[PDB]
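One structure is given here, and the rest of the page talks about it.
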Amino acid sequence: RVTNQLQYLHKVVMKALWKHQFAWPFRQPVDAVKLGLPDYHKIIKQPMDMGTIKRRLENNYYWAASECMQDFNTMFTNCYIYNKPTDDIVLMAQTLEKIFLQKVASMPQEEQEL
Ligand SMILES: Cc1noc(C)c1-c1cc(S(=O)(=O)NC2CCCC2)c2cccnc2c1
Ligand SMILES: Cc1noc(C)c1-c1cc(S(=O)(=O)NC2CCCC2)c2cccnc2c1
C-alpha cells in the first residue's frame, strides 16, 4: 500500500537517516565475510539495513507504517545485541535511532491508503 504514514517514513525519516554522517555502516547488509564475523548469522537471525528498508519504501513493499518501523527497530536491535557494549557502532546506532524516534513522534496518527 501507499499510505500517508509510509510516505512520511520515506520522505522525512529515511531521508534524514540515509544522509547522516553515521549512516554508512547501516546502508547495506552486514557482510560477515568482509567483517570477519563467522558467527554473525548464528546470533542475528533477521538481518536488516537501511538499504533494504529504502528499497522496500521505494517499491511499495510495506502494507502499513508499523511494518517499516519494525524493520528500523530490528536493524538497531541487531546492532545492540551483536556488538560489545563499548563498540563505536553502538554509539552510532543510538545516534541514528534517537533521530528515528524524534521523527516518528511527529508522524501522521491515522494511517490512510492513497
Ligand atoms: C502539496 C501538494 N499539493 O497537491 C498535492 C497533490 C500535493 C502532494 C500530495 C501528496 S499525497 O497526497 O500523496 N500525500 C499526502 C498525505 C500526507 C501529506 C502528503 C504528496 C506526497 C509526497 C510528497 N508530496 C506530496 C504532495
Ligand atoms: C558488526 C555490525 N553489526 O551491526 C553493524 C551495523 C555492524 C558493522 C560493523 C562494522 S565494523 O565493526 O567493522 N566498523 C565499526 C567502526 C565504527 C563504524 C562501524 C562495519 C564496517 C563497515 C561497514 N559496515 C559495518 C557494519
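For chain A, we keep the numbers from Swiss-Prot: what you see runs 74-187, in order.
If you check the header, you will see the structure was determined by X-ray crystallography, 1.8 Å.
Just so you know, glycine gets a Cβ as well, placed from its N, Cα and C.
Taken from Swiss-Prot, the feature protein binding site applies to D112, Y155, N156, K157, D160, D161. Cβ-based neighbour count (10 Å, all protein chains) for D112 (protein binding site) stands at 9.
The annotation domain 'Bromo 1' is assigned in Swiss-Prot to 74-180 on the grounds of sequence analysis.
According to its DSSP assignment, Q78 (mutagenesis position) is helical. Among the mutagenesis experiments that Swiss-Prot reports, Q78 to A is described with the note: Loss of homodimerization.
In the three-state DSSP scheme, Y113 (mutagenesis position) falls into the helix class. For the mutagenesis experiment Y113 to A, the note given by Swiss-Prot reads: Abolished binding to histone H4 acetylated at 'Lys-12' (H4K12ac).
Close to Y153 (mutagenesis position) in the fold, though at least 6 residues off in sequence, lie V163, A166, each with a CB less than 8 Å from its CB. In Swiss-Prot, a mutagenesis experiment is listed as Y153 to K, annotated with the note Loss of homodimerization.
As a published mutagenesis entry, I154 to A appears in Swiss-Prot alongside the note: Partial loss of homodimerization; when associated with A-182. Abolished binding to histone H4 acetylated at 'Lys-12' (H4K12ac). Using a 10 Å radius centred on the Cβ of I154 (mutagenesis position) and all shown protein chains, the other Cβ atoms total 9. Following the DSSP three-state reduction, the secondary structure of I154 (mutagenesis position) is helix.
Put plainly, the recorded positions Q78, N156 were compared by Cβ crowding within 10 Å, and the winner is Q78. The C-beta environment of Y155 (protein binding site), restricted to residues of the same chain at least 6 apart in sequence and closer than 8 Å, consists of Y113, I116, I117. Just so you know, of the recorded positions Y113, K157, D160, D161, the Cβ with the fewest other Cβ atoms around it within 10 Å is the one at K157. The 6 Å Cβ screen around ligand 2 retains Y155, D161 from the recorded positions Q78, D112, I154, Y155, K157, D161, ordered by sequence position.
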